[PDB]
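Participant: Following this message is one structure expressed as structure tokens.
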Amino acid sequence: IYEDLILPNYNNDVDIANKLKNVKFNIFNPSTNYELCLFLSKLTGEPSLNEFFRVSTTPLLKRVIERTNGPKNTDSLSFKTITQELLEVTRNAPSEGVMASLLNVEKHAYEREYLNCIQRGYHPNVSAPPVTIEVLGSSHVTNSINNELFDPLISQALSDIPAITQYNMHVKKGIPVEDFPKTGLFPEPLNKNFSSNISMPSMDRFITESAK
Amino acid sequence: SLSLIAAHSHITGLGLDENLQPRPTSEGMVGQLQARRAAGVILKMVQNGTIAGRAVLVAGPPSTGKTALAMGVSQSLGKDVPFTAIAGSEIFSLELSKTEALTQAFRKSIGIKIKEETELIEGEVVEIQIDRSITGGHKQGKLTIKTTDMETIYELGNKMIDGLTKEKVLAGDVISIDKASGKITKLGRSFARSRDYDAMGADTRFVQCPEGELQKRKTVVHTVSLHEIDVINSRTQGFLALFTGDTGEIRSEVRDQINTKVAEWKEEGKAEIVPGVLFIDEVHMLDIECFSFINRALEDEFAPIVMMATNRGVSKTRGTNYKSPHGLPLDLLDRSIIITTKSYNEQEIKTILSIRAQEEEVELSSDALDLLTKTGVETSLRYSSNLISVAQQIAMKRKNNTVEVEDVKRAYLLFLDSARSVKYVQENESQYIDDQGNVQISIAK
Amino acid sequence: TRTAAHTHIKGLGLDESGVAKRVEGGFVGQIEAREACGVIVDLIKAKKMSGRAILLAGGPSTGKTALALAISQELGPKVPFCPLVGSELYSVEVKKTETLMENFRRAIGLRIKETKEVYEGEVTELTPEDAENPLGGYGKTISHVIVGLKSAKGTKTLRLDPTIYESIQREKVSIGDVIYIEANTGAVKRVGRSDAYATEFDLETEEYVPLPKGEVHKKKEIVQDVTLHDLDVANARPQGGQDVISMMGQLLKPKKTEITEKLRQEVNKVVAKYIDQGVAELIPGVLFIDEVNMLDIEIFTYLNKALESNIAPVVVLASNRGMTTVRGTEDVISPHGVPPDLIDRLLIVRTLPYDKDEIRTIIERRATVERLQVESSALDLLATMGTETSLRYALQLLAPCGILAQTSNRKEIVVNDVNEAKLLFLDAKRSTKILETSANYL
Amino acid sequence: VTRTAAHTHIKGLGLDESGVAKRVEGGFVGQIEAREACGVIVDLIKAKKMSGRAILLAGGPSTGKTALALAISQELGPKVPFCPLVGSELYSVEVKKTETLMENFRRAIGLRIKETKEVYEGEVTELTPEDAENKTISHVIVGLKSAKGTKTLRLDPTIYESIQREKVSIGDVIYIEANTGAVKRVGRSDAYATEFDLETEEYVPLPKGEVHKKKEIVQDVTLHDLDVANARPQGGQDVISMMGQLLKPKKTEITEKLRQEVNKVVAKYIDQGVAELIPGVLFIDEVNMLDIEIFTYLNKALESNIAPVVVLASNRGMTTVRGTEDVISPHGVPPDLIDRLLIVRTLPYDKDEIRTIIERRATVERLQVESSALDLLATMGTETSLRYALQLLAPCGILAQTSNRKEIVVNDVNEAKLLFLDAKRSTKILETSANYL
Ligand SMILES: Nc1ncnc2c1ncn2[C@@H]1O[C@H](COP(=O)(O)OP(=O)(O)O)[C@@H](O)[C@H]1O
Ligand SMILES: Nc1ncnc2c1ncn2[C@@H]1O[C@H](COP(=O)(O)OP(=O)(O)O)[C@@H](O)[C@H]1O
Ligand SMILES: Nc1ncnc2c1ncn2[C@@H]1O[C@H](COP(=O)(O)OP(=O)(O)O)[C@@H](O)[C@H]1O
């Protein structure tokens, strides 16, 4: 199944059809279809005309990760709606601000209702890994599922580089700061009690769990 | 030029004079003099473009030419004006509401025209040099872009440099830059350097080397419909929804702000609006909610001229339970001016069959044309239109290039029509499954 | 510019503290209805009372929508106006009650005043100034950052806190750029490079902003107007964070979601707080729901208590049907397609049909708005055909007469042109008369 | 052995080259007029000139209209695309139902592309990337070894990085494709097996052919594959992955815009001469199951610029059309659509045609039936149904094999009649008993 459907082979036609359906006939190809690319370049104000081909041929998580902070062209039809201007005007705003305090109610509800000291109430009963797939007699399957379970860009994006390591590449190895593999994109849990499902046995629960 | 010979491929346009009067036969359309004059009035009203929200209706018997007139006004309107031809059933969608689908079809039919001046610098690159002093001068470089004929040397900037090195650029890539905006187009590897590597990358493409002047300057015009601005403004990477259909009920404030921006953009003269025609074929299959939204969707200045077709007489309006003229409620028929088509005589039928025969490249004898005229008068126009091609197939199976009366006789024998099928069903009702589901499958009893 | 079966309504034309002038504001006739709409507009501009409802009753082509547009025009552009059809509510993405509630919250407008203390200009020199006693084992020790800004007839040197340096270094701020900072936040926003310093004249990417006007130090008073639905949809979607979930929400299609009462209550709480501070101003706006006969019964049931709420604005209702069954129920025959429980809550304004003189004045008003020159005899013929068939059939027939006059190179609308354009474009009555006598169910 | 189906005895329409239909040819018997009409429309599809031609087949059940449609699909050949369909699968939950109709329309129209496949194969003898910094390597030189000799290869840095992502070192066996630039490692060489006594690396022998193999293929696609390959919402089928994707994409409505640009690119590649357009056949069976909305979207979508030759098949008489309460019509087809159709009728058979059908079915399903058993089967077929006798033909074979007898006798047919009932006898027993049969 694997060696005749998924991997390329001399008698298989996977790679040929893949290129023929993803490159030769992609409608965002500037080599064949220029005017459509120039059309969207006028619309979205994109600086590079290959960006539509890049977006059309990138997985969603990977395209989410390499998010670009570059501003667009200023002659575009991308007209920033008043909600985006409201969100960007309060991106780093102090307290005692009229537009500042209107646009954060979740932090007010957090601080008012004391959500920083609440306790975990639910833990799941069974936790499992993804179901393992076991193909006998090939190392390509082992490499493929080990790469897919532990993709270093996705794993490193849900990660953090240690501080002395960031010292080591930034000063000792001289790596520029913007060329670091990006980290810290894992969502913050609500509390320290919500971080992990394991609950320690509490001394106070021993004190309070008895009638006598 | 991917098309084949369809039903409406002979209709090149509304065959009118300079004072809006139809010819007896010109530019495809035969007869229908009053309706064609009315459609020409409609076309001139579209081309003036100073009137918004008119609703017009084409009513007639089946196979009389309402969609023929619609394709005529579409072809006479020409390009760079947005024309949208939807059906009644395309409104009903599971994850996109019907009223908002009407809003999508309304905003897809009015365009705004923007002119742009381009200064194209396209040619094969040779060398990118390093003039920076530990990135001093903001990573300055020198470019060696060449066409076939002339070669020149430029100096680039920091944004230009990390734009290129963000791309996969090296010597041999056919690259393109705007002089003004600096937009980067990496077309691919030049075809002259074809045998540099025996194996090539997946994204690598082979482009011919550009020939002539480097700094060509061209002005392009852009005609964008008003729905596309909402598409690209609703999301972040919104251009995908222009092609994948997952717009998903764009909110009303986005449309409001875009209308305000279009009014500002036209007030300063940098853009102008181009109104079009929203053609709704088979409008009788809209329920009362679609009609109630259509009645108030034609009172805005950003509303195209809606043209509808209906072959139903006094019929039941869907979504309700009362009879009504045209299959439409009376409040909609109050707002609409109705263009009426009429049936044809034998002469109009034989000229239409002659045009459709020349369109499908079938040469006809006179007797076959008269027999097809009689069959078109008796049964229907479209059956005699359909008989021509199968008669041609019978002719080449007989090793004759032209069709005689014998081929039309054989095609009439082999392929039936509506009335003969009705008679041959009512003759032998027992062999057919019916409304009560009872049938005698056995042959002998 | 463009004629869209409207725009002669410049207002009610009501006189102050009295009757309406007969031909003011583009309105002809309807003295009682225009007086009622003037009273309603006065009550709305008082801004004292919330949760009211007005229904306009009358036949087709009477002018209820024109009355609503007159209300919105006489209120002014500061007052929000949300025109709505009854079929808009049935969304297959979110429930209909949430759709009506968000259309309620869209009508309420909020204005907030403030002051913006900013430094704007073109940077001529920025210095990460060093410090005495530079700690130990550190690449730099920035005591402060001096920046030199240049604007039109203005130049300043700003001694900033050290924390602006990493924002400067991140945003690629160098000498030869136009920037725009804020005082209290201290966050740099780079507009671009200055216009004069287009030095790399061969190839460039970054657009060159002109050198900014005004002084280098500006204290402007920006007044921004928002709706309550804007605040709700801003608080609902997660702002900031930029941690996978928000970025996936930005890249994927937005989904209309059931906004709970808690979010609206918190929004109302903070809005009332800044209203009591005296810096914000709240201004309710009307909501116009047309063809209200076509809402289901559960929408009316929700509207019974949504109307009774504290913050919901007035809502204007329009219906043309008479004795009919309410949609969504079996045999509740009720006036105007509105169930009788709602009828006691709302006030009813009846609009009367016109006659020949009002029809001809409306026709000539629409012709002047369309900029078409029509004589008196053609005006009388069009009035007689309008009384004979309908008002709208005469109103939509003016433009084909103008086209047919243009074909024969005549500026004037003449009787033979209106007869010919009548022969081109039939009336619904005569089309129906064809339909009953049609052989092929035309 | 091969598995016999209900239509595996059909091979072609069996008409002569002159257009006349032979009586017993091609797995068909009888049905002369419908076979001649189907041959004519086969020639019409082979002419490749018009779009939107529509054919409705008429007749009662067990008349072989599905056999006619499959005979058309086999007379055209495997190169011409064919999309068989039943009316009930147009209704979907993910995407709207007219969109499913347009998807099947674009599925029927097909494209033919020629292509060359160039493969480099063998053991990695040397691997030396030249950096030439001005981190970013300039290129890489790669030596590949096979049993017929060795070669050396020059590669761009992108395929070098892809080589690095298959953990390729010296001694590995790889797959290099010249055009697509895809890399697939096979395993370490057999000559490097004894470096350690036991190691996780899969050991594979050297390719006994040459390193450089070339072949020419003909990639046959349809327009649906083309306009779904870039109508992708989430992005990312270019990665080749085993585990499931994070977001499961839905079938989405395909706008007119992308279809127009796909038409533009296909027309450009056609004018470049690399492609050959071929119209196909969309065969929708059970047309009575179609809703009225699909009928009028079909009418509307039959007149588009590019459209296949649609063949329709129904058995109903004067029935109400589905979705409306009062419109009666022949064949369940509304009058506006039935004006556009050309109706071809299929006639029922007499007893000798049934006997010949049963004999040919007995030949193809690998049995041997005696003549008197064939006569009883023909009488049973005329009495009850053709399909009942055709399906009862095989349990006779099971009962004959049970008694170690290769030939079917009359007693086998009688015993199968006792074992299995038709619809009519079971309906009679259903009527006689009370408590739910
Ligand atoms: N004026 C005309 N000139 C030429 N052909 C016509 C004309 N009117 C109708 N037809 C023929 O009628 C067919 C389509 O008619 P159509 O407009 O679909 O009928 P209906 O108005 O009932 O929908 C086309 O194949 C076309 O050849
Ligand atoms: N009293 C009036 N004065 C001026 N114009 C009017 C008046 N009544 C109606 N009209 C015009 O008649 C046209 C149709 O009226 P409409 O608003 O559709 O009536 P309704 O509100 O009953 O639907 C509109 O363009 C409107 O401007
Ligand atoms: N003229 C014929 N010659 C040979 N076999 C036939 C003929 N007509 C029908 N059949 C056979 O009858 C079988 C069932 O017919 P089928 O197509 O299911 O009937 P229907 O047309 O009602 O669907 C088919 O497998 C076909 O092989």
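We're sticking with Swiss-Prot numbering for chain B, so the shown stretch reads 16-460, in order.
Recorded method is electron microscopy, 3.5 Å.
Cβ atoms are placed via backbone N, Cα and C, with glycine included.
So Swiss-Prot lists these for the protein:
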BINDING   B:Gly75, B:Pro76, B:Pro77, B:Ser78, B:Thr79, B:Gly80, B:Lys81, B:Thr82  ATP binding site
MUTAGEN   B:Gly80 to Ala  Growth defect at 37 degrees Celsius
MUTAGEN   B:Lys81 to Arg  Growth defect at 37 degrees Celsius
MUTAGEN   B:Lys81 to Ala  Defect in snoRNA accumulation. Growth defect at 37 degrees Celsius
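So that I understand the layout, could you describe where these features sit and how close they are to other parts?
Facilitator: All protein chains shown were included, and the count of other CB atoms within 10 Å of the CB of B:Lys81 (mutagenesis position) stands at 24.
In the three-state DSSP scheme, B:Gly80 (mutagenesis position) falls into the coil class. The Cβ of B:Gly80 (mutagenesis position) lies under 8 Å from the Cβ of B:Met44, B:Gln47, B:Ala50, B:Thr356, each on the same chain and at least six residues away in sequence.
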Participant: Quick one: of B:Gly75, B:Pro76, B:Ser78, B:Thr79, B:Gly80, B:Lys81, which recorded positions have a CB closer than 8 A to some CB in chain D?
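Facilitator: Out of B:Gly75, B:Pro76, B:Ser78, B:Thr79, B:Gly80, B:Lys81, B:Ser78 lie under 8 Å of chain D.
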Participant: For B:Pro77 (ATP binding site), what is the tally of other C-beta atoms lying within 10 angstroms of its C-beta?
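Facilitator: B:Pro77 (ATP binding site) is surrounded by 16 other Cβ atoms within 10 Å.
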Participant: Tell me which recorded positions (B:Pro76, B:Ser78, B:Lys81, B:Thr82) have a Cβ under 6 A from ligand 1; sequence order is fine.
Facilitator: B:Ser78, B:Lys81, B:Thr82
Participant: Near chain C: which of the recorded positions B:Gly75, B:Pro76, B:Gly80, B:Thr82 have their Cβ closer than 8 Å to one of its Cβ atoms?
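Facilitator: Near chain C - Cβ to Cβ under 8 Å - we find B:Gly75, B:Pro76.
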Participant: Expressed to the nearest Å, what is the distance separating B:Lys81 (mutagenesis position) and B:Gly75 (ATP binding site) at their Cα atoms?
Facilitator: 7
Participant: Any same-chain residues 6+ apart from B:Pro76 (ATP binding site) with CB under 8 Å of its CB? Would you list them in sequence order, or say none?
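Facilitator: Set apart from B:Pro76 (ATP binding site) by at least 6 residues yet with Cβ under 8 Å, we have B:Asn326, B:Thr356, B:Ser358.
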Participant: Around the ATP site formed by B:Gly75, B:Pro76, B:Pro77, B:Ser78, B:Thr79, B:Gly80, B:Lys81, B:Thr82, list the extra residues of the same chain whose Cβ is within 8 Å of the site's Cβ centroid.
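Facilitator: Same chain, not in B:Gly75, B:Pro76, B:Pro77, B:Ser78, B:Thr79, B:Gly80, B:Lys81, B:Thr82, Cβ within 8 Å: B:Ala83, B:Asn326, B:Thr356.
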Participant: Restricting to the same chain and to sequence separations of six or more, state which residues have a Cβ under 8 Å from that of B:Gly75 (ATP binding site).
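Facilitator: Once residues fewer than 6 apart are set aside, B:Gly75 (ATP binding site) is near B:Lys81, B:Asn326, B:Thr355, B:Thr356, B:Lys357.
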Participant: Would you mind listing, in sequence order, the residues at least six apart from B:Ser78 (ATP binding site) in the same chain with a Cβ closer than 8 Å to its Cβ?
Facilitator: B:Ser395, B:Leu396, B:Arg397
Participant: Just how many other Cβ atoms lie inside 10 Å of the Cβ on B:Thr79 (ATP binding site)?
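Facilitator: There are 23 of them.
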Participant: Near B:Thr82 (ATP binding site), which residues of its chain come within a Cβ-Cβ distance under 8 Å, counting only those 6 or more away in sequence?
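Facilitator: Spatial neighbours, sequence-distant, of B:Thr82 (ATP binding site): B:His23, B:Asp296, B:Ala324.
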Participant: DSSP on B:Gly75 (ATP binding site), three-state: which is it?
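Facilitator: In three-state terms, B:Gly75 (ATP binding site) counts as coil.
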